Amino acid sequence: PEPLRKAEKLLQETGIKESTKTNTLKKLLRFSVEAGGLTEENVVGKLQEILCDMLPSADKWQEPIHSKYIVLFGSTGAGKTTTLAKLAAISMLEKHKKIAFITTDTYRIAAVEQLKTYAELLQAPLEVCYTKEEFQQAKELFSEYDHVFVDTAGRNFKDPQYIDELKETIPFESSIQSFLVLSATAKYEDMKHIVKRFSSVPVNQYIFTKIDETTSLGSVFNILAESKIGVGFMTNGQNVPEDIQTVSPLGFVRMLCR
Amino acid sequence: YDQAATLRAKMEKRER
Ligand SMILES: Nc1nc2c(ncn2[C@@H]2O[C@H](COP(=O)(O)OP(=O)(O)O)[C@@H](O)[C@H]2O)c(=O)[nH]1
Ligand SMILES: [Mg+2]
C-alpha cells in the first residue's frame, strides 16, 4: 500500500485505540479501492472526515451557555474551579451578565477561599451550600440574576456513593446546564469508568482541561466516540480568563493529528 | 504574578 502506509502512520501518533485505528483503515481502504484514487497529499483530508464521523454530530458540540444555573463536576484536581472562574468572567465581562456563585465544595481545604477570591475580583455574591435545601434557598436569593455558576467537590467517581452524594445535593430539575469535567491528561480506561458512573446524571457537555499538558488527544477522542454528547469547552493553561476555547468535531480532529 | 493577573487587570480597567 502507498499513501495508506502514511495514513497508518498518523493514526499511530494519535493515541487512538487499536480497534478504532484498525476500523478506520478498513473504512478508508474500502472507500478508496472502490472510488477513484487518493494521493499522498489528499489522504489526511479523507482520514479526518472518517474519524470525525465517529464523533457526535456538531450540533451536539459547542452548546453555548443559556441556562440560569451552570454546574461543573468532575475528577479531583482536573481544573473545575479554575474553569468555572473563566466561564463566569466571560459571562460578566464579554456578555455583560448578572452573575453569582454557589459552591458545594466544603470538603477540600481552601476550595471556598479559592472561589471566594474569584467572586470578590468579579464583584459577585457567593453562597456555600452543604445541603440541597441550602441550595434551593440560594436559588431564591439569586432569582434576579442571569447566571449562577455552581462549583462542586471533586471525588473518586469510580465509587458511586459520590454520584449519589452529588445527585442528592444538586437539583437537576432546574434550568441547568451540567458539564462533566475531565483532564486531557487522564487514561482512557479511567475516564471510561467515570463516564459509566455518570450515566444516571444529566450531563449536557464535556469539558476537557489541560490539553496544553498532554502529548496526545487520542484518549479523549476514544471517550467522545462512545458518547452521545460533544464538548462544550477545552482549557489549555492556568491563566484566567484567557486560557479557554471551544471546538467543532473537525477542529478537534485536526488537533488530534498534530 | 497570579493565575488571575489578566482578570485583575480587566477589573481595574472597568473600575476606571
Ligand atoms: N496546564 C493547565 N492547568 C490547569 C488547567 N486548568 C486548571 N489548571 C490548574 O490545575 C490546578 C487545580 O485546578 P482546580 O481548578 O483547583 O481543580 P478542581 O478541584 O477541579 O476545581 C490549578 O493549578 C489550575 O490552575 C489547564 O487547562 N491547563
Ligand atoms: Mg474545585
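Throughout, chain B uses Swiss-Prot numbering, with the displayed residues spanning 6-21 in order.
Recorded method is X-ray crystallography, 3.1 Å.
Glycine is treated like the rest: Cβ placed from N, Cα and C.
Counting only same-chain residues at least 6 apart in sequence, none has a Cβ under 8 Å from the Cβ of B:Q8 (mutagenesis position). Experimental mutagenesis at this site is recorded by Swiss-Prot as B:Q8 to A, annotated: Does not affect binding to FlhF, but abolishes its activation.
Mapped onto three states, the DSSP output places B:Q8 (mutagenesis position) in coil.
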